[PDB]
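Chemist: Questions regarding the structure given below will be posed in turn.
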Amino acid sequence: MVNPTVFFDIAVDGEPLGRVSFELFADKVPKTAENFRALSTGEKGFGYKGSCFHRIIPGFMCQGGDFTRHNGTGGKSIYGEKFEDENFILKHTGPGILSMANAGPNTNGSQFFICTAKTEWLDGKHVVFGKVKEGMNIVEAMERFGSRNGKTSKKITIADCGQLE
Ligand SMILES: NC1=CCC=NC1=O
């Protein structure tokens, strides 16, 4: 039935910032939503708890999910391999959209980004699979620690994460 909700508790240099929660569009992109959900609960033995947002570009997006190499070169899905672009039904319409980062067609792993603006040029290239439900203000606060080239000025971490309800 109803789409799952997951949360991230964000810290900045180890200090609590706040919680961001997401609605995952399992009704439209079930395989992609499931990967992110499971990575958020940690139920497979690995996932996002303790990982960082390693690339944040103000006015554009905050990117994370590289829990293996911590820098954009790693991550892994729950499927034992990278997975296909499920569909491109949903578009990058504005702030708060949750979408998969990738290195080309059919290469989804665990990396994802949260848009801070409408990023329509990514439509058909990145699978949109959720949106911020609560704590977009916390994403805005994280965005302030980014820079033009994406390097963050403080370490932005997922101190805790899980599924709500
Ligand atoms: N070009 C990009 C697309 C999505 C997330 N991060 C990027 O740097």
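So how was this one determined? The header says X-ray crystallography, 1.4 Å.
Placement of Cβ uses the backbone N, Cα and C atoms for every residue, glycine included.
Pulled from Swiss-Prot, these are the listed features:
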DOMAIN    7-163  domain 'PPIase cyclophilin-type'
MUTAGEN   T107 to A  No effect on peptidyl-prolyl cis-trans isomerase activity. Reduced interaction with BSG/CD147 and ability to induce leukocyte chemotaxis
MUTAGEN   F113 to A  Reduced ability to stimulate MAPK/ERK phosphorylation
MUTAGEN   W121 to H  No effect on peptidyl-prolyl cis-trans isomerase activity
MUTAGEN   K125 to Q  Acetylation-mimetic mutant; no effect on its interaction with TARDBP
MUTAGEN   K125 to R  Loss of acetylation and interaction with TARDBP
Chemist: Quick check on the mutagenesis positions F113, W121: which one has the highest count of other Cβ atoms within 10 Å of its Cβ?
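Modeler: Top count of Cβ atoms within 10 Å goes to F113.
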Chemist: Near ligand 1, meaning Cβ under 6 Å from any of its atoms: which of the mutagenesis positions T107, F113, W121, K125 fit that description?
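Modeler: Those mutagenesis positions that pass the cut-off, since their Cβ is under 6 Å from ligand 1, are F113.
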Chemist: Where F113 (mutagenesis position) and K125 (mutagenesis position) are concerned, what is their Cα separation in Å, rounded?
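Modeler: Answer for this pair: 13 Å between alpha carbons.
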Chemist: What's the CA to CA span in angstrom from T107 (mutagenesis position) over to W121 (mutagenesis position)?
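Modeler: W121 (mutagenesis position) has its Cα 18 Å from the Cα of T107 (mutagenesis position).
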Chemist: Have a look around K125 (mutagenesis position) and count the other CB atoms within 10 A of its CB, chains all included.
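Modeler: The answer is 14 other Cβ atoms.
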